[PDB]
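One structure is given here, and the rest of the page talks about it.
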Amino acid sequence: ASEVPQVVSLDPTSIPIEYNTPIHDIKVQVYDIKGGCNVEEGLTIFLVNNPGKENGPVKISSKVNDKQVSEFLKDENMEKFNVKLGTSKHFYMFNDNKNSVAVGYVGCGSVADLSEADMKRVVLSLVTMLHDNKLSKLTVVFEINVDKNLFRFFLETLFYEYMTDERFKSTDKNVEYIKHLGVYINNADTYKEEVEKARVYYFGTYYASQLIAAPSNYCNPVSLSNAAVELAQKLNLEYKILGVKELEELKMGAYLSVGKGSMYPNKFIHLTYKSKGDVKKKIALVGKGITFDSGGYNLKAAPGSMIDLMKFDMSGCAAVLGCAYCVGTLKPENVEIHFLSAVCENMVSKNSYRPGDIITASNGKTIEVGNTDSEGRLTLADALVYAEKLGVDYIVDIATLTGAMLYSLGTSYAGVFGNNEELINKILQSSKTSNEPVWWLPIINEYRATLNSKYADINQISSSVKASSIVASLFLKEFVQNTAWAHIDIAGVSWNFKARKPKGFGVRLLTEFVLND
Amino acid sequence: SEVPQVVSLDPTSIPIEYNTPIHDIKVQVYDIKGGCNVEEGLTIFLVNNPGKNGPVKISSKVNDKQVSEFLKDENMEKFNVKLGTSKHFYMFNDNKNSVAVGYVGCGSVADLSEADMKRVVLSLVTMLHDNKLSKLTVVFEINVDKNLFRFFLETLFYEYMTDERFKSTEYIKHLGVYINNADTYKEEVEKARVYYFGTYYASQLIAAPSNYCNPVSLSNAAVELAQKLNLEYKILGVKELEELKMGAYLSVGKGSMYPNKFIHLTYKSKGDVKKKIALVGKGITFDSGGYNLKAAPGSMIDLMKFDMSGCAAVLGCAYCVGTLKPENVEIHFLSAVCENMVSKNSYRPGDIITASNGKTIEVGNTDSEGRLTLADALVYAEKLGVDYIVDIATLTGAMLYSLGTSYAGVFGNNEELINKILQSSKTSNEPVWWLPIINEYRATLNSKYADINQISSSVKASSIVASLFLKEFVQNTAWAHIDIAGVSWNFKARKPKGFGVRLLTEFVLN
Amino acid sequence: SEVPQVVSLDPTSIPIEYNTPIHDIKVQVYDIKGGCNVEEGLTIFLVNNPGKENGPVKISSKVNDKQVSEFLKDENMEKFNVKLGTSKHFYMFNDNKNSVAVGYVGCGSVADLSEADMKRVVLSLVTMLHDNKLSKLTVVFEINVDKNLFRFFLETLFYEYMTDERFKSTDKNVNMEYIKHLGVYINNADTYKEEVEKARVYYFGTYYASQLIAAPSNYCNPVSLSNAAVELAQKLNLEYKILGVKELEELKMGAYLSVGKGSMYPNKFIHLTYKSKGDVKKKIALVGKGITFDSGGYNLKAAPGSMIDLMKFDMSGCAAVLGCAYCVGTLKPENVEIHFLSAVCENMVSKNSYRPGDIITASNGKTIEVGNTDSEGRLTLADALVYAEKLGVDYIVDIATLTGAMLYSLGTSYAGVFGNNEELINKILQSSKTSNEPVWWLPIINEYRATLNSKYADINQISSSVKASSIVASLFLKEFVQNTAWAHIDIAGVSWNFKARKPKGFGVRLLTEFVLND
Ligand SMILES: [Zn+2]
Ligand SMILES: [Zn+2]
Ligand SMILES: [Zn+2]
Ligand SMILES: [Zn+2]
Ligand SMILES: [Zn+2]
Ligand SMILES: [Zn+2]
């Protein structure tokens, strides 16, 4: 751990991380539907659909072990409510023991097979009923048909949206969290091995979200690397933080040039998880770690640049650290995973690197900088050369690289590039089981000639092709010569603009990829 | 039928070259095992070197001593095989006649990509534009399959041809080819000549400016082309697009001095019909952007004569299908042609219009007029009761930021049809990539007053949002959507590509 | 106290002219009923013609010279009208065979001259003073003005007459000579006499603030500006206190210190105090925005229209507060205690600068999510308002060149005032009337408050949903005044005289009249 430099004594010297969230205190109990439901204290919610009939009537098909509540939930009373996706209603009644209970439902539409987006819409309605109410238990009854991955996704998303980050509130606050969660589902014994898997995947996403949402005066190269050391110490992971003196010896000129104009020294994070049984799989995960992207002398001054959001330019690093928690907790075997990130800050200063400067990567390649705001591929280039030297089988990088993703895939799907069938297909398969959507995009070799520099070995940016995401992959491909490599561009999907919060995108996708090899 | 004019000097028809000098070239393919003979003309070797860029080495028992000593390995070490380099020299043969010999480097990747093979053709054509010879012979010292060989011939013919219809102030007559299994490539020769003109014909329509190529003159050429090919044809006028209530399509052309014209060509095969296909192309002869005028930097208003490339690709496909005459297929070539102008009669941003299927649309941007014309075209296409609907359009400039200028994007609601398009992209060597229709963005097309919004005001993924809009007008048929806004125009050479003609034709034939 | 330098040629102090040529002018006011003696220099008549749109000129004062009375006869003035701003020069010899200069300045046909009208009248008078080498100017008031307007005439005459040449070297005006005497003939002269030395005090307070604003940011920095304020307090004998970075750290002024993080000049907080002899019945804290240069930070002023070259004036509010400190310290009002406050710093681009998105903690514990580094004025004032409320005052008045949106609402003439208390606003408007510095009342719309709700911090610095930045900024400042009556004057549009290429010194007379009438 290094000392965080400060301009004034009021500058923060560490990122606040919440490890023991109220989600961790929720006792989760799952029961089988073929045994009846017991309407207890708190709120009991039914997940109901109606296949074929758009906005069809509500019909409860589960045995309720209460004569009074069964009379309330009869077909001749559900009738006036429909199953439109996202609709919710509250019921108040008295049970057989003359006790007042609260019951309700959330409509799951028709369609029968709900997408990840549709399930989020259902979960958001569920959270609205959990909000502004002081319940001690919530019970969810699954009268919709879901597989194991979608059931785990339901719990992960519910935990994540229910959780509220108040680390930076002072004068502001309000009300409490439920202490128990009940789940009724057919074949319940098969679904509940996913419960504690969902709790692990939740915190990894929330931990990544905590690091992303942390501003750049809190989350800087020094404090971000310190948090990775702190996380590795709790999970007993091997760790090494590379300082400038070691990065100078490794000749990481591309990575070092980006951080020249920062008051925080560059810090390269290298975490390692090793298995007990002999290792038959070696994987290196690389994340872009720019704690703040001012753009450099190519300053983000255009209206659409969204510079006030550029604290999220380390979303790739947070996704890898979130994976380090999930992998470090569940402990898969026969794998070595290397969690890497070249962390720095891209600022404007007398010491900053200039547009037009020619820099040398750690593999000997010289690069002519055409735009200082394209610093991601420069830091990733040195990180990929470092990653390949570790002798791994797969290299997967994740980065908020290009704003062009907002104009290609948008805010819902991330893009994956690569040089190999199966690493892309294994990543695409992991997107299916993790329910984090990713789309395969091409590396068009015709654009490679536009990176031909007149003086340096290669140009950092193209001079003609406006497809920045594809050109960046072509540039990064030049720094992986022999290893299977894939690249995930999450620049469009990392931040939830409507909810004004991070998504923690990549944690579950990367973890599922490690666990399925 | 009659093109309106403002002044008497305004043109009233698109000029088209039907008989190009390429059609006069007799092509002959021989097997390389018998050796090469350089009697007359210019002979060019296509050379590679797995392990380069290193020197070229000619492998041929060329039966002329003067050129054979010149082509010796000791004399070709001073030239390299870098992708694109070329050197050609002229000298005397055994009969004391002047001949020219040279090479084109093909790199070290053994299998040339579509872009790599193109670059080889450009180097070969460069020497052809500085040539006054009567015969050219090409020797393939590289490995090419049957589809890439045809692609080589098409690109050679198309890049060699020069469009001089609008200029006011030569070609070889024989083409020789030496390659293994000349019998297998022989059948590919005349397919390339047909694929060439369909591409060149579409380029002629695209390159034709908007004062020459307008809704009336473009539909007149489609009829004239249909008569020479003998396809069924009907052109729908305004007075009866109004009867079909094509309000989205008719609103776009309101501000134009040219009446809207709907092109409908039909091909029917001799064998039994096992596939009914409708090909729809965006046909905006000029896109001013409407009252959302293309005034921002990057709008490229001077190139907006190319906004009918999808229609031109559909018309070019009608040539290839009408000439090669495939069977067991019935194809409808459709395009709703109009002009998007600024006028007192133009439609306004915010106007609510009604498509031919009853859906009300709130116009959010008049430059997004392409999806409005395609909406009514898809309702018309689905009413035909066809099995596949494939539309191709220069829809959104965001494609320049997604796939760029090389790869086109395809969206659709049917996995099987998408695979046919991707498989046809492989054999046609016109690259296309599959992009998703993410239903998550559909909610942003919810209009406060109309049935559906024309554009999304929040999601900046215009290519995906526009595909979501078109999907709302296809109820039951397998449908795919090819966006060629990024690939249609070749900005470096300042000329069209004719992109999509061979892609659609290969899809029909396979 | 020591100004840091990059090179040895960087200035280490703001040059200030204390003894201006105006202070050497002997001013004497005479009664118009006794007649005017024209003798030497230039004699100017302020003439009107009610009802007649630019009607003929009529000199209506008894002149004690037969020759000059014959020249000023009605039959000789066919050709000059009273059009507002029109002026004419006359040459003649008086009864003593001495050459004299006489003229007039047209004051229109509206018996009551507005503040803008009187400024146009004074500007015409100064044009006759320039390019001429006179030793006395004499003004004859043939128009009706109250005691406030007569004083306003003198202040504007003094202010426009003076020429600031501190930064000329090879281009000083060689033909620049100031008059040494000023005679004024006015109806009921004894009632206006007391306004003369009040006008001279009001002149320098306005001119002192103009000197500080016109000084560029390489001369006027946080250190040299606070050093000048100390020098001013010592000349006036006021209590003074300059708070350094270490004291501001202990007061937890995180918003103020975050703005100046990227500067080579340390933050300097000005705290001057004037206390009364006798019992005090009003405690007032005057807060002025003191941004010596506003580059905008990482939200750099790069868009067209931002006028990054004029941002040396972003400390105009501080200058207006210090200019009032001179007026209060000189006229010495009592039954009042005044605090002159300013959180002075520089908003720069550096590796140490604060970033968009950073969350900072104010001195009252509230966390703020920064949305735009160019909105730094409201950040420094927030800590200054919390500091002011701890002083236990009755009124808190802040003055700041806060939002460029003021240009599109009120323009370049009227300043905008916001507040949480009605009587304070009414007192500000009353001071605006008597000081003749126009101010208009604008609302603090509480419906916009919801757009300042931050997802992580206690409050957002900016809205970025509501485009009414002048109102939104007042919502923000209101969050840091809990119980005291507070008003806020936005002078971003009125501080700089774009046409005249010089500051206005706006606020000095307005604040002093507010202090003098409570
Ligand atoms: Zn960047
Ligand atoms: Zn970046
Ligand atoms: Zn358009
Ligand atoms: Zn268009
Ligand atoms: Zn500012
Ligand atoms: Zn400012």
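Residue numbering in chain A adheres to Swiss-Prot, whereby the residues present occupy positions 85-259, 262-603 in order.
Method on record in the header is X-ray crystallography, 2.6 Å.
Cβ coordinates come from backbone N, Cα and C, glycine included.
According to DSSP, A:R463 (active site) is assigned to a helical segment. All chains included, 26 other C-beta atoms sit within 10 angstroms of the C-beta of A:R463 (active site). Annotation comment: Swiss-Prot describes A:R463 (among others) as active site, evidence class similarity to another entry.
The annotation Zn(2+) 2 binding site is assigned in Swiss-Prot to A:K374, A:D379, A:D399, A:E461 on the grounds of experimental evidence. Taking Cβ-Cβ distances under 8 Å and a sequence separation of 6 or more, the neighbours of A:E461 (mutagenesis position) in its chain are A:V344, A:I376, A:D379, A:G382, A:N432.
DSSP gives A:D379 (mutagenesis position) a strand state. Residues or ranges marked as Zn(2+) 1 binding site in Swiss-Prot (evidence: experimental evidence): A:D379, A:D459, A:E461.
Mapped onto three states, the DSSP output places A:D394 (mutagenesis position) in helix. Annotated Zn(2+) 3 binding site per Swiss-Prot: A:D394, A:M396, A:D399, in sequence order, evidence recorded as experimental evidence.
Neighbour density for A:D379 (mutagenesis position): within 10 A of its CB lie 27 other CB atoms from the protein chains shown. Looking at Swiss-Prot, the entry for mutagenesis of A:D379 to A says: 6.5-fold reduction in catalytic efficiency in the presence of Co(2+); 854-fold reduction in catalytic efficiency in the presence of Mn(2+); substrate affinity is slightly reduced; impairs formation of stable homohexamer; when associated with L-461.
Neighbour density for A:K386 (mutagenesis position): within 10 A of its CB lie 23 other CB atoms from the protein chains shown. The annotation that Swiss-Prot gives for the mutagenesis experiment A:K386 to A reads: 100-fold decrease in catalytic efficiency. 2-fold decrease in substrate affinity. Loss of hexamer formation with formation of dimers and trimers.
Under the three-state DSSP scheme, A:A387 (mutagenesis position) falls in the coil class. Taking all protein chains in view, 15 other C-beta atoms sit within 10 angstroms of the C-beta of A:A387 (mutagenesis position). In Swiss-Prot, a published mutagenesis experiment is listed as A:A387 to P, annotated 16-fold decrease in catalytic efficiency. No effect on hexamer formation.
For the mutagenesis experiment A:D394 to A, the note given by Swiss-Prot reads: 7.5-fold increase in catalytic efficiency. No effect on hexamer formation. 1.7-fold increase in substrate affinity. Listed in sequence order, there are no same-chain residues at least 6 apart in sequence whose CB falls under 8 Å from the CB of A:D394 (mutagenesis position).
Quoted from Swiss-Prot, the note on the mutagenesis of A:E461 to L is: 6.5-fold reduction in catalytic efficiency in the presence of Co(2+); 854-fold reduction in catalytic efficiency in the presence of Mn(2+); substrate affinity is slightly reduced; impairs formation of stable homohexamer; when associated with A-379.
Mutagenesis annotation in Swiss-Prot: A:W525 to A, described as Loss of catalytic activity and impairs oligomerization; when associated with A-533; the structure shown retains the original residue. Around the Cβ of A:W525 (mutagenesis position), the same chain contributes A:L495, A:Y499, A:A500, A:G501, A:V502, each under 8 angstroms and 6 or more positions distant in sequence.
Around A:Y533 (mutagenesis position), taking its Cβ as the centre, 21 other Cβ atoms fall within 10 Å, counting all chains. In three-state terms derived from DSSP, A:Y533 (mutagenesis position) belongs to a helical segment. The note that Swiss-Prot attaches to the published mutagenesis A:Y533 to A is: Loss of catalytic activity and impairs oligomerization; when associated with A-525.
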Near ligand 1 by the Cβ criterion (under 6 Å), the recorded positions from A:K374, A:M396, A:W525 are none
For A:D459 (Zn(2+) 1 binding site): intrachain residues, at least 6 apart, with Cβ closer than 8 Å = A:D379, A:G381, A:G382, A:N384, A:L385, A:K386, A:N432
Restricting to the same chain and to sequence separations of six or more, state which residues have a Cβ under 8 Å from that of A:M396 (Zn(2+) 3 binding site).
-> A:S302, A:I376, A:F378, A:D379, A:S380, A:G381, A:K386
Chain-internal residues, separated by at least six, CB under 8 A from A:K374 (Zn(2+) 2 binding site) | A:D399, A:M400, A:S401, A:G402, A:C403, A:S427, A:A428, A:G462, A:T465, A:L466, A:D483, A:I484, A:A485, A:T486, A:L487
Select from A:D394, A:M396, A:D399, A:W525, A:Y533 the recorded positions whose C-beta atom falls under 8 Å of at least one C-beta in chain B, and return them in sequence order or as 'none'.
-> A:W525, A:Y533
Counting across all protein chains, other CB atoms within 10 angstroms of the CB of A:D399 (Zn(2+) 2 binding site) number 26
A:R463 (active site) and A:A387 (mutagenesis position), compared by Cα position, are separated in whole Å by 21
Per DSSP, three-state class assigned to A:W525 (mutagenesis position) | strand
Taking a cut-off of under 6 Å between Cβ and any atom of ligand 2, tell me which of the recorded positions A:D379, A:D399, A:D459, A:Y533 pass.
-> A:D379, A:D399
Sites among the recorded positions A:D379, A:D459, A:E461, A:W525, A:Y533 close to chain C [C-beta, under 8 Å] = none
Using the recorded Zn(2+) 2 site (A:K374, A:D379, A:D399, A:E461) as reference, state which further residues of the same chain have their Cβ within 8 Å of the centre of those residues' Cβ atoms, listed in sequence order.
-> A:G375, A:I376, A:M396, A:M400, A:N432, A:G462, A:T465, A:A485, A:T486
Cα-Cα distance linking A:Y533 (mutagenesis position) and A:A387 (mutagenesis position), given in Å to the nearest integer | 28
Taking the center of the Cβ atoms of A:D379, A:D459, A:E461 at the recorded Zn(2+) 1 site, which other residues in this chain have a Cβ no more than 8 Å from that point?
-> A:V344, A:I376, A:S380, A:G381, A:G382, A:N384, A:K386, A:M396, A:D399, A:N432, A:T458, A:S460, A:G462
